[PDB]
Amino acid sequence: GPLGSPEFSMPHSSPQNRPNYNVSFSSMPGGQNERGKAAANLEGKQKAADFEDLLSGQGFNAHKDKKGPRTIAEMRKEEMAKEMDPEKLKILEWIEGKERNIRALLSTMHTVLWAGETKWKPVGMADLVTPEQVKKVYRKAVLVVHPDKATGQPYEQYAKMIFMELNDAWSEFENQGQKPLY
């Protein structure tokens, strides 16, 4: 100091304002702008703290979500609890069986469809030894759950469950399927 030239001259005081995060790179300010014609905004999201106390010991057993993995599946975790109908429960057992073997998921999906679909022709486990057999049927398997046939229909929740799963392992089938699978 007596001759040098320290950077921070002040001893320990420099109230900062409110530095922003960054420029408008890729983030909206708050909700979409063009909401509707009625630009008369006024209401506001209040404290919806009236929907979280339900996780207060879902059971007298012992389980608490805390430090753990972080997959995008932790979100859909609600869709599964959106309707634990005793018919959908069968699906939860089907996916946990092998959500990494698309060849079987589309060849075993018939054991978990809704009562009514009679056009599905079960795939003989022997008729999936090549990708042309899978990719060719993966197209029809998707037709079985095309939204139009699952619009507001009693099994409308089933489509979203099997529609995404079929497309979930398919992403892995490209990496896991393009390899000796037999």
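Start at 1 and count along the chain as shown; that gives each residue its number.
Per the header of the entry, the method used was solution NMR.
The backbone N, Cα and C atoms fix where each Cβ goes, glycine too.
As annotated by Swiss-Prot, domain 'J' applies to 118-182. Under its mutagenesis entries, Swiss-Prot includes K119 to C (Swiss-Prot position 847) with the note: Strongly reduces interaction with HSPA8. Recorded in Swiss-Prot as a mutagenesis result, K121 to C (Swiss-Prot position 849) carries the remark: Slightly reduces interaction with HSPA8. What Swiss-Prot notes for the published mutagenesis of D148 to A (Swiss-Prot position 876) is this: Loss of interaction with HSPA8.
The Cβ neighbour count for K121 (mutagenesis position), using a 10 Å radius over every protein chain in view, is 9. Note: the Cα of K119 (mutagenesis position) and the Cα of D148 (mutagenesis position) are spaced 16 Å from each other. Across the domain 'J' (118-182), the DSSP tally of helix, strand and coil residues reads 44 helix, 0 strand, 21 coil. Rounded to a whole number, the distance between the Cα atoms of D148 (mutagenesis position) and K121 (mutagenesis position) is 20 Å.
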